[PDB]
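Below: one structure, written as structure tokens.
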Amino acid sequence: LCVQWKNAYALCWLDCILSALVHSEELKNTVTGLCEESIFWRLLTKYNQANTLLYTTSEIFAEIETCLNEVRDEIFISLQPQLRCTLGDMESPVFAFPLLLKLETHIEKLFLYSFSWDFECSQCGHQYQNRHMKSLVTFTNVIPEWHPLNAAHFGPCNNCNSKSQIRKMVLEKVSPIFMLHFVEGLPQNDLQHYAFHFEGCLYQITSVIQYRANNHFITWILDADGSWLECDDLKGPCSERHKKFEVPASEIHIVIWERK
Amino acid sequence: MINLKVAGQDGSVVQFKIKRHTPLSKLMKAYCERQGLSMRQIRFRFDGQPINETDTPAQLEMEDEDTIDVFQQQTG
Ligand SMILES: [Cl-]
Ligand SMILES: [Cl-]
Ligand SMILES: [Cl-]
Ligand SMILES: [Cl-]
Ligand SMILES: [Cl-]
Ligand SMILES: [Zn+2]
């Protein structure tokens, strides 16, 4: 089991990212190679200091709350000017996450992948192939057979306003951490089928941010024993161990592949 | 005036001409009318930042040929 932030001031859109950050093995490896004065160093050190407290009555819990809330508040205040929110506002991790990554260039590099949007209209000839570099791409109305190796979705054609052409993301260079956002979730929720190899390295879904009831974000973490940890900040500071994956397929909001 | 491009996550791109000091509410509503979307269901983002309907291009320092990103509103 593991510790997590408690809900307050509608900050689940930030808690879900923070929970996702502390359980990434690649990030933890990067932060301990760097050499101090990092926002991510402060985040993971305060998190482990809090998780060791949980491993060990009420006095212990206020210290944990203080360690997690201190670094959460620092991150929120850092995100506030660009994201333009007032404390207590609702917001989206799709917007907050890349702004969060830009706080440390050495950490953002772990997430920056290169790809190309490949498009070819079947009604008329309009066609393009555009290279991009992103840390979080949004997919909407994906084809049912959607796979990272066949990352296609339905879209209109800008030349003839025909609907149901297909735009496809062709991965070109995948970072050690690879994240995607799905407006309507994934076609199905057996996450093992969304594992993929790319240039010799296996990528598996290690964590997922769930979007429940169109009003609340919750983080799911894959542990070593195959079990899962549900970090619903509404369910207080502790987390919950689940025997198997549980988010409804339509509530899979952000998917994080790792394992480089 | 000024020219702006409105790009949705489905790949669509719509051009708009707008005055530098008029609030983006008229722009937002017209894009919704073209794509058949509801103002309550979408969000606009520029240069990584969320935009309110009261915002103007001059207040956000938008230049010509800039691009506005459209997202279906999915907050919490
Ligand atoms: Cl404030
Ligand atoms: Cl295609
Ligand atoms: Cl299923
Ligand atoms: Cl859209
Ligand atoms: Cl900004
Ligand atoms: Zn066409």
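Don't overthink the numbers, they just go from 1 along the chain as shown.
Quick reminder: no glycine exception, Cβ is built from N, Cα and C everywhere.
Per Swiss-Prot, mutagenesis B:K17 to E (Swiss-Prot position 33) is noted as: Significantly impairs sumoylation of MTA1. In the three-state DSSP reading, B:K17 (mutagenesis position) counts as strand.
Other Cβ atoms within 10 Å of the Cβ of B:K19 (mutagenesis position) number 13 in total over all chains. The note that Swiss-Prot attaches to the published mutagenesis B:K19 to E (Swiss-Prot position 35) is: Significantly impairs sumoylation of MTA1.
Counting Cβ atoms from all protein chains shown, B:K26 (mutagenesis position) has 13 others lying within 10 Å of its own Cβ. In Swiss-Prot, a published mutagenesis experiment is listed as B:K26 to E (Swiss-Prot position 42), annotated Significantly impairs sumoylation of MTA1.
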Distance [Cα-Cα, Å, rounded] between B:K26 (mutagenesis position) and B:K19 (mutagenesis position):
11
Excluding near sequence neighbours, so keeping only residues 6 or more apart in the same chain, what lies with its CB under 8 A of B:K17 (mutagenesis position)?
B:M1, B:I2, B:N3, B:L4
